[PDB]
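*Asks:* I'd like to ask some things about the structure below.
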Amino acid sequence: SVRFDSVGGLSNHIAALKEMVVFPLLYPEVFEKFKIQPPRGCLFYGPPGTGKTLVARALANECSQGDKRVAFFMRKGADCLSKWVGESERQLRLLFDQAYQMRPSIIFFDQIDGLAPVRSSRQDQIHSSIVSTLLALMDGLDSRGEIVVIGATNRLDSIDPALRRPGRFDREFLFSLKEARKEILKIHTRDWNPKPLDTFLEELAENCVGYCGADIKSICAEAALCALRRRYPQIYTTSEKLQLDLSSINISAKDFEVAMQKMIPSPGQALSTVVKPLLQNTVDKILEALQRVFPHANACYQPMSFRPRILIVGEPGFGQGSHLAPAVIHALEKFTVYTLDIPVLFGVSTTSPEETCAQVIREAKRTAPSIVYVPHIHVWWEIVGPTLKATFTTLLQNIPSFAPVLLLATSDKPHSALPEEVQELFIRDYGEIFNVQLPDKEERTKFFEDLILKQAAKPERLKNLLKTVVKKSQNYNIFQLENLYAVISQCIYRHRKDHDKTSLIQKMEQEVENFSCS
Amino acid sequence: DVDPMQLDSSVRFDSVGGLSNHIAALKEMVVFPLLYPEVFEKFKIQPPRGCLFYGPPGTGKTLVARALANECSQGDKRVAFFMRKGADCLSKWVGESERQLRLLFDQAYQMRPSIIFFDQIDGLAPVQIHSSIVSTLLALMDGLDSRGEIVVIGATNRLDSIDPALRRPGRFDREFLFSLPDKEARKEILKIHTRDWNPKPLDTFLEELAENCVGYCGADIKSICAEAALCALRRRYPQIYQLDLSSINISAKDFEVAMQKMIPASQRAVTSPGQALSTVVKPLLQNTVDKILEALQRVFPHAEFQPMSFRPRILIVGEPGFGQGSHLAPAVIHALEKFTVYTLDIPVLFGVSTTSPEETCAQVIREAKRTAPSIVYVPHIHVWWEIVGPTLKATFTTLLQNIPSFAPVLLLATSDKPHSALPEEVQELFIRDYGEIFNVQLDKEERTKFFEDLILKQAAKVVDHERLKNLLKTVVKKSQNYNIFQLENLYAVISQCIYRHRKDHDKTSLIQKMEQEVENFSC
Ligand SMILES: Nc1ncnc2c1ncn2[C@@H]1O[C@H](COP(=O)(O)OP(=O)(O)OP(=O)(O)O)[C@@H](O)[C@H]1O
Ligand SMILES: Nc1ncnc2c1ncn2[C@@H]1O[C@H](COP(=O)(O)OP(=O)(O)O)[C@@H](O)[C@H]1O
């Protein structure tokens, strides 16, 4: 039922899997020209929840539909278990021949852990002969095509070590657990009478942090199930269905949100729904400046730079590391990010801090371009020992000059107050230091539109009130603004069940005048 | 898994390149007793029956073993082959392991002949979970009769982690070092893996290919040769994604794009310190690099290959920013190929191999003394000296006296402070009147050469072609006192101004841009 249309996000995995597995089986005479000798053993491995067997079934559909030029047999290495001496043994030679009498073919082996476990002194002589003669079945009945052994498992070490030898089972395909999620939401709701809004589904996928595929459909089914709970609360404690129209179970804005809150669900995090219209301008500005310094976000017509470096400096309480920098990291996605802070350096024992400080830089060198994050450099410099500072400096210096790896750091004290070793590390004469500024008047004006007023009247003079709140908030930092918002929004809850107005507005207007934060 | 592995008949000593002295000595231990059974009984010989392979991974450690197994099994069918890998769900678990080893040796004696191959012994017999296994292993290996006919072959990546009771003649008597191949062996490997190809590349093409590949080991060559073909195939037929096998041949521009898409094995785990001087900066420092190697032959006359040398030392001193320890030193290390290098730096003493820093220093000193000639490399000595405790300073200073006088071990060091500034103990190692101290410096011509094919040609890919010369003179005059980091920055700030004007077909709206930028640029 799936022909590469119920798969979301896997734009690059498909190209690799088809080119090195199916195409050599789809076009075997081509590789006779150069003698590539493609491997005869392939695997699907990764964390659970990646949907490994469905890909094999899709390959079966692709190969079977047509002229039957390449085939596929579906097999499981966990239901192929026979409690007899050698009866499950014939399954592979017949299968490696049944798929060979009608070759080419791809044979899937789900959970080979049971059919071919680790033969040992505790395992049955049955399974001992099974595994021995079984590896004899595969390494002997291969090496000329056109059978490519594809298997799946949850753990890589759950395989008999004699299987993974030269000239035997070799290849491994990494399946991992957000760009896939838009495609997933598009696909899995292909036939829905209450078709949700595209922004509705995008918010759904945004709020489904940590889910991998199956639970993505599970939440949708659960949302429908609780929709018929909420629209029809009388389903409990009622007689047989007498009059129920099964069309008012339509999913609206609040249905999935009440559905999401009924189960438990990196230094990059976008702003909240309340914070976005306050710092979005500054995030865009810093992104633009970074574009200017860092062009990656002999021969010409190729981007090049000289040691990408940048420092965020702002007065404490300006949210330069509390809200800005993780947001910038989130905005500059599709690049590897690697932090270096105290709980990641001292948070693991059985290792010297020097032992991990080299691994991050080495592996970020491997995957250039990469991002290294060092928050609160003004305090991180005074916690490490004398050797760590020197090791950090030498590791940073050993980078190539034209390597497009960016150093991102944030600070609280002004640049002129830092230790001198930091000072002769940034080039303020260049574009390497960015300043954070207080929000302007429009942002503060638009920060209070929702509560004043789009929900208070939900079942004048307050406008003067409104401007007074702004008339005092010219020079308050982010934390004071947000705490003020929370304290005002509390009173709105305080009189939910008071239809009579002019008494709640009195208490709001007297609390705002009473709010002293000098 | 005691069954022999069905090896291909295509590996018959014709797929091994540059390993000739090793094969020339291996065949007189295995083959000759069997093929000349009368000459070993002329008087008495009893040839040996065991050898160790040690060295970095990826140097054809197993390929020679498979080739030996196949080539031997030709006139004495069948020579048995047994393949076991160390640390394979068998260690740290007793007492099944001794039963397994005894069974393997019994069946091997039953076969007669056989070749037993223990791979990665480092995890089997470490330097009564572990005592009982090593004891029975060595008792069994001593219980082998002299004529055998059992030959035991061990492989490892580090020699330091083996029992000292095994390296005795009678168990593991002869040791073999498998180092990286040099340029000649690299060309030989290229010729071997490109044998069944009808568009045979030219010899000069192979020479330049061999020169363009440094720090590579066997598998890198295989991957590059196997993926350049896929690059050509991908480029030829993009409409097929019946097929025509007529024009899928490989050409240039396919080898270099192949070079782009992965990293060498040396940048993965080996982490070699020597790194080739960049093509952008080459015409700025090539003369200096050639000059240093000229002054290196005064003290270490092995570099021009009864060569007698006495304590070869060298130290290149300069200003903080002249690129001593950033560009020059890895280049000089690079040009001295065929000499093994061992590194002594902060990341190596401390991060890797978390034991006392007192151990790795002794290990690298002894290993360097064992395989002379070699280079011991300790850069940034004015910072290295002030991080270590007095114990390691004493250890290091005393280990440099135990080398024999005429042993060819070169010490390479770099520094930023002037000679008289360094602490007096370090000063009591370099004897400048002997010629052990080099001073580095920053000409008009060399930077002129650095600039013209950026400010003339790359900016000409309507053009005035007159004020470019004046701009070149102005900027060159302006750059009379910058250091290397600054000088290589102006190149990156002008080319970016060019990139920002990619589609500007009029090359006049940008001229004033540079004629203002170079005056708004400051050191
Ligand atoms: N990434 C995914 N995309 C789509 N459907 C998925 C995904 N992951 C899981 N599913 C669905 O949930 C089911 C559970 O997956 P499955 O049990 O095969 O994986 P597993 O956790 O490795 O377990 P096991 O190997 O024991 O079967 C799948 O059969 C499929 O219906
Ligand atoms: N000299 C060589 N000639 C041809 N191939 C080589 C050579 N050295 C290494 N290889 C490649 O390396 C692989 C074997 O590496 P191996 O010697 O097993 O390294 P290790 O023993 O450290 O795993 C082979 O697949 C082969 O293609």
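Using the numbering of Swiss-Prot, the residues shown for chain A are 422-598, 601-688, 696-727, 783-944, 1331-1389, in order.
Just so you know, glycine gets a Cβ as well, placed from its N, Cα and C.
According to Swiss-Prot, the protein carries these features:
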- A:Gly467, A:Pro468, A:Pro469, A:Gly470, A:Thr471, A:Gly472, A:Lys473, A:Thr474: ATP binding site (BINDING)
- A:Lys473 to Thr: Reduces the ability to mediate estradiol-dependent induction of CCND1 and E2F1; when associated with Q-532 (MUTAGEN)
*Asks:* Tell me, how many other CB atoms lie within 10 A of the CB of A:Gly472 (ATP binding site), whichever protein chain they belong to?
*Replies:* 18
*Asks:* List the binding-site residues A:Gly467, A:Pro468, A:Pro469, A:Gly470, A:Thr471, A:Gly472 whose Cβ sits under 6 Å from any atom of ligand 1, in sequence order.
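*Replies:* The binding-site residues passing the 6 Å Cβ test are A:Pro469, A:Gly470, A:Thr471, A:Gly472.
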*Asks:* Taking the Cβ of A:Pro468 (ATP binding site) as reference, which residues of that chain separated by at least 6 in sequence fall under 8 Å from it?
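*Replies:* Spatial neighbours, sequence-distant, of A:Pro468 (ATP binding site): A:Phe596, A:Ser597, A:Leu598, A:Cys635.
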*Asks:* Given the binding-site residues A:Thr471, A:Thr474, which one's Cβ is surrounded by the fewest other Cβ atoms within 10 Å?
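*Replies:* Each of the binding-site residues A:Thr471, A:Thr474 was scored; lowest Cβ tally within 10 Å is A:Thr474.
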*Asks:* Give the three-state DSSP assignment (helix, strand or coil) for A:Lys473 (mutagenesis position).
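*Replies:* In the DSSP reduction, A:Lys473 (mutagenesis position) maps to helix.
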*Asks:* Determine which residues of this chain, when A:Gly467, A:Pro468, A:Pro469, A:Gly470, A:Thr471, A:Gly472, A:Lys473, A:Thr474 are set aside, have a Cβ within 8 Å of the centroid of the ATP site's Cβ atoms, and list them as they appear in the sequence.
*Replies:* A:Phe465, A:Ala573, A:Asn575, A:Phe596, A:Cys635, A:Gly636
*Asks:* Relative to the Cβ position of A:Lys473 (mutagenesis position), how many further Cβ atoms are located within 10 Å?
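*Replies:* Result for A:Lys473 (mutagenesis position): 21 neighbouring Cβ atoms inside 10 Å.
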*Asks:* Neighbour count, 10 Å Cβ-Cβ cut-off, for A:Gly470 (ATP binding site): what number do you get?
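*Replies:* A:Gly470 (ATP binding site) is surrounded by 15 other Cβ atoms within 10 Å.
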*Asks:* Quiz question: given the binding-site residues A:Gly467, A:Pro469, which has the greatest number of C-beta atoms lying within 10 angstroms of its own C-beta?
*Replies:* A:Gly467
